[PDB]
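> Here it is, the structure, as C-alpha cells.
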Amino acid sequence: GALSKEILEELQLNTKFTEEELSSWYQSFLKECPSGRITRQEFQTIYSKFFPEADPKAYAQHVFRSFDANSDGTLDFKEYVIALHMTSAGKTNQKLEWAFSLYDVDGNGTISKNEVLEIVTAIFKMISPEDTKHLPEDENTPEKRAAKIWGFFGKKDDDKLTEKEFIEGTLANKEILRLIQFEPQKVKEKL
Ligand SMILES: [Ca+2]
Ligand SMILES: [Ca+2]
C-alpha cells in the first residue's frame, strides 16, 4: 500500500519533499486517517493546534477550500501535503497560481475587492497581537492592507483581477508580494 508513483511524482514536482519523506508520511497518514481523507473540521484542528497564539479558523477554512481541488469536501494526501506546503514551506514565487486560488474565494475566475479583504483578514488573524505592533503603520490593519493591495493593482471598486495580472503584480511589485503574503511565518519575518 505504498504511495503511488504518480502521486509521488506530482508531489515532488510541486514541493521539495523527498520521495522517502512523502512515502513515510503517507504510511502514518493512513494509519491515523484510514479513509485517506481529511475533513474540513479535521484540517481546522491542525491549524488550531499549531497556531495557539492566533485565530486560525477562517484561514484554515480558506486554505482547505483552495486545495480541495476536486471539490469533494475532503483533502486526500496529495491535497493535504500541498496545503501544508502552501502555508509553511517553499518559495512564494513557485506558489502564485495557488495564491490566486486562495484569493478567488468564490472560484469564479477573478478576484474582487471584497475577496482581497476577506483573505487579508484571515491571514492577519494568523499573527499574534504582539507581532502586529511591528507592522508598518500604513500596513498594520486588514483594512489598510487590503485597500493598499487594491490600489497597487490600479483597480476600480467593481473591477475584476485576473490571474495573469495577479501573477505579474506579485512578481514585479515586491510591495504587493509583501502584502499578499499568506505564510504566517513570512508575514512575521518581514515585520
Ligand atoms: Ca478533495
Ligand atoms: Ca472571485
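Chain A is numbered as in Swiss-Prot, which gives 7-197 for the residues shown.
Structure method, as recorded: X-ray crystallography, 1.2 Å.
Each residue, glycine too, has its Cβ placed from N, Cα and C.
Swiss-Prot lists these features:
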- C39 to D: Reduces binding affinity for calcium at both EF-hand 2 and EF-hand 3 domains. Abolishes interaction with GRK1 (MUTAGEN)
- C39 to A: Increases calcium binding affinity at EF-hand 3 domain; induces co-operative calcium binding in non-myristoylated protein (MUTAGEN)
- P40 to A: Reduces calcium binding affinity (MUTAGEN)
- 61-96: domain 'EF-hand 2' (DOMAIN)
- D74, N76, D78, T80, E85: Ca(2+) 1 binding site (BINDING)
- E85 to Q: Abolishes binding of calcium to EF-hand 2 domain. Abolishes calcium-dependent inhibition of GRK1 (MUTAGEN)
- 97-132: domain 'EF-hand 3' (DOMAIN)
- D110, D112, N114, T116, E121: Ca(2+) 2 binding site (BINDING)
- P190 to G: Reduces interaction with GRK1 (MUTAGEN)
- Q191 to A: Reduces inhibition of GRK1 activity (MUTAGEN)
- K192 to A: Reduces interaction with GRK1. Reduces inhibition of GRK1 activity (MUTAGEN)
- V193 to G: Reduces interaction with GRK1 (MUTAGEN)
> As a check: which entries in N76, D78, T80, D110, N114, the binding-site residues, place their Cβ less than 6 Å from an atom of ligand 1?
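Correct list: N76, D78, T80.
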> Identify which of the binding-site residues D110, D112 has its Cβ surrounded by the largest number of other Cβ atoms within 10 Å, counting every protein chain shown.
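Answer returned by the neighbour count: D110.
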> Please list, in sequence order, the residues in the chain of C39 (mutagenesis position) that are at least six apart in sequence and whose C-beta is under 8 Å away from its C-beta.
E48
> Quick check for the class: what is the C-alpha distance, in angstrom and rounded, between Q191 (mutagenesis position) and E121 (Ca(2+) 2 binding site)?
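If we compare the Cα positions of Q191 (mutagenesis position) and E121 (Ca(2+) 2 binding site), the gap is 22 Å.
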> Which recorded positions from the list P40, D112, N114, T116, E121 come close to ligand 2, meaning a Cβ under 6 Å from one of its atoms?
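Result: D112, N114, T116, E121.
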> What kind of secondary structure is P40 (mutagenesis position) part of, going by DSSP in three states?
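For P40 (mutagenesis position) - judged by DSSP and reduced to three states - the answer is coil.
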> For a quick check of packing: other C-beta atoms within 10 Å of the C-beta of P190 (mutagenesis position), how many?
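Around the Cβ of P190 (mutagenesis position), 24 other Cβ atoms lie within 10 Å.
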> Other than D74, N76, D78, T80, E85 themselves, what residues in this chain have Cβ atoms within 8 Å of the centroid of the Ca(2+) 1 site's Cβ atoms?
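Here the non-site neighbours turn out to be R43, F73, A75, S77, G79, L81, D82.
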> Take the Cβ of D74 (Ca(2+) 1 binding site) and count every other Cβ within 10 Å, whichever protein chain it belongs to.
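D74 (Ca(2+) 1 binding site): 19 neighbouring Cβ atoms within 10 Å.
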